[PDB]
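Presented below is the structure to which this report refers.
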Protein chains: 2
Amino acid sequence: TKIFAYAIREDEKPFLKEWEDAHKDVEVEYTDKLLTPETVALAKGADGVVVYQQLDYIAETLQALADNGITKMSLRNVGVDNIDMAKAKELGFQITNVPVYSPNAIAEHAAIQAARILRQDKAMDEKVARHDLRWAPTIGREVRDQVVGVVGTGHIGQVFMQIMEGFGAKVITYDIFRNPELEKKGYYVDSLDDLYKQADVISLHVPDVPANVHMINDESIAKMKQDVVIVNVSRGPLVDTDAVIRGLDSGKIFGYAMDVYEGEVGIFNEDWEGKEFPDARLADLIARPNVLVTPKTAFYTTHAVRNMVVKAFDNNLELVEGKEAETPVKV
Amino acid sequence: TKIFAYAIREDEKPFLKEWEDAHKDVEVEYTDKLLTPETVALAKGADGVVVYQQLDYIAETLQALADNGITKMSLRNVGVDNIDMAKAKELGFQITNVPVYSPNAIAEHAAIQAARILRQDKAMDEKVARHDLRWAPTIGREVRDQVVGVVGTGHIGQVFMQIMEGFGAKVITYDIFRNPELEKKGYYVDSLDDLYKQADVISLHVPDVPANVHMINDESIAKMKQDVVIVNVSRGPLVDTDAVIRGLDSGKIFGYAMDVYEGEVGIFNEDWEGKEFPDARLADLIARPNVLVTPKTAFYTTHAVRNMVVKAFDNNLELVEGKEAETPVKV
């Protein structure tokens, strides 16, 4: 039994070893290269492949794999949108993914960034790096003094609620779908506008379905509290970036933490150092003293990455052994 | 009744307003100037003064206060080492301070810095600032994946324990005088050596007493776990700075958060920007990617500052009205 992996990172190696040590009867080989029509031959002789990439799984690429005896493909990540599904089904592909790996990775990133914005930690760091070691007038706002509003009460939103309550903050929440247990405990406000009215901090944990696109805009920022702190580690399109920049410029919004950005595709996770930066608006946000930009790294922890590796291999071995996959994808 | 205050900052004004509104019978006036022999005159007519400064309260300054009818002095801060006590006693002075203002201020700073070092947030920020938006290989460590060791279980230590537990970390502690409830709950280890062997994160919440001088040193760091994260928002002298630098340089210590620094007095809380910096070791610590230096700002939050203002005014009013002051200083 053999499994070939693509796009393996240094940081994924320890977990690959851990899976190997637990499945000594299975041969595992890999490369750091992406899966293309040219790299498909590296899989020749394997029973299935483990992949992870933004580079599309094109028809050509799926054909190259089929031609090399591969019809079992297990993704380490969540999204299956860059796969030619027609071709895959044409070829009899069985595809799996890793939908869940660490809600805490994302919730912790949201909490840390929110707490830093409240503290004015970046303003302090910029002063200190320039050797202005005066603390005043860069005063912090304690997490425990805030009313924290959580938009979306799924797995990630609930871990964020737990972290904020650990700090002693008052936590309130809004979701169009009401978890009965959270409702019993009294976490839910009567409306989204009610959350905007009450919250000092707002963190988004909902999908960007059509109704949520640009939910953060001129009109909702005008409803929010003075000195509101906005956090978005969920999806780019949730936020009208120009509206948040107007809120920052006007002083209505105290700060903004963004791990996602409408316009991120082809920019985030690329090295622009020494090159001309593609997006002036993003470059400006990066440099603001009250904005924290990260390039969609909320997922990127060792707990998460271990689960992305181990779960994908487990699923791939399942396909190979004719066992029911744990987290199958619909092809 | 009249109370005159010195060295009033812009951030303290809101809380001085709040104290006034609750004590409409008292007249309050202030200056942003420090209290000196010549500014002492500003308090003539007042019954008490409210102060906060590093500039010594010399025999001349106390004499001049007494000459303007003031022998009742209320500090908004903690420290009383810059007071000429022999003269104060001679002049019949009554003095108060504010020893407690917000444990959370300090505990939250420790928790935020710790989380940041674990995440490698500063290394990511530096890449993003240079326009390298690739997340790998700057992988984060979740707080919930750590064993967090808390040295000192007084009020601050206990808030830090609460925050870290809210993240889902395992919390262990050490205190020479165990809190009975924490003891019940099994938090304590029997020796610092046990805490060092077990902890991924160590945060110091103990005073600067003789037995704790240079408690973090080459020997204790050799006992610590590989990739230990060290946090000190307590007192400079707890830590042998060069021993931490050696641990950082060897890669033993994953990162260090310091809000205090042996030999920081005269350097911290001064502006050296565009000027010559007096400490090359500190300049290097400020600029390391896995070190977060803050200039004794753990106290500096709106909750803390509000309490420094209000408790100072309360204590002065008590002196003035002949009541037993809440937190008097032995003169």
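We're sticking with Swiss-Prot numbering for chain A, so the shown stretch reads 2-332, in order.
We read in the header that X-ray crystallography, 1.9 Å was used to get this structure.
Placed from the backbone N, Cα and C atoms, the Cβ positions cover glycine too.
Around A:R236 (mutagenesis position), taking its Cβ as the centre, 18 other Cβ atoms fall within 10 Å, counting all chains. According to Swiss-Prot, the active site annotation covers A:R236 (among others), on the basis of a curator's inference.
A:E265 (mutagenesis position) counts 17 other C-beta atoms within 10 Å of its own C-beta, drawing on all protein chains shown. As annotated by Swiss-Prot, active site applies to A:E265 (among others).
In the shown protein chains, 19 other C-beta atoms lie within 10 A of the C-beta of A:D176 (NAD(+) binding site). The feature NAD(+) binding site is assigned by Swiss-Prot to A:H156, A:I157, A:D176, A:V207, A:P208, A:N213, A:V234, A:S235, A:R236, A:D260.
Here the residue is the original one, while Swiss-Prot reports the published mutagenesis A:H206 to Q with the comment Increase of activity. The Cβ of A:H206 (mutagenesis position) lies under 8 Å from the Cβ of A:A108, A:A111, A:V151, A:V152, A:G153, A:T154, A:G155, A:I157, A:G158, A:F161, A:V234, A:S235, each of these being in the same chain and 6 or more residues away along the sequence.
According to Swiss-Prot, the mutagenesis experiment A:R236 to K carries this note: Decrease of activity. DSSP assigns A:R236 (mutagenesis position) to coil in the three-state reduction, outside any helix or strand.
Where Swiss-Prot documents A:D260 to N as a mutagenesis experiment, the accompanying text is: Decrease of activity. Using a 10 Å radius centred on the Cβ of A:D260 (mutagenesis position) and all shown protein chains, the other Cβ atoms total 24.
Under DSSP, A:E265 (mutagenesis position) is assigned to coil, being neither helix nor strand in the three-state scheme. Experimental mutagenesis is annotated in Swiss-Prot for A:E265 to Q, with the remark: Decrease of activity.
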In the chain carrying A:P208 (NAD(+) binding site), residues 6 or more apart in sequence that have Cβ under 8 angstroms from it: A:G153, A:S235, A:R236
Pairwise Cα distance for A:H156 (NAD(+) binding site)/A:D260 (mutagenesis position) [Å, integer]: 18
Rounded to the nearest Å - Cα separation of A:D176 (NAD(+) binding site) and A:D260 (mutagenesis position): 21
Distance in Å spanning the most remote Cα pair of A:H156, A:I157, A:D176, A:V207, A:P208, A:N213, A:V234, A:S235, A:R236, A:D260, given for NAD(+): 21
Protein Cβ atoms within 10 Å of A:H156 (NAD(+) binding site), excluding its own: 15
Cβ neighbour count within 10 Å of A:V234 (NAD(+) binding site): 27
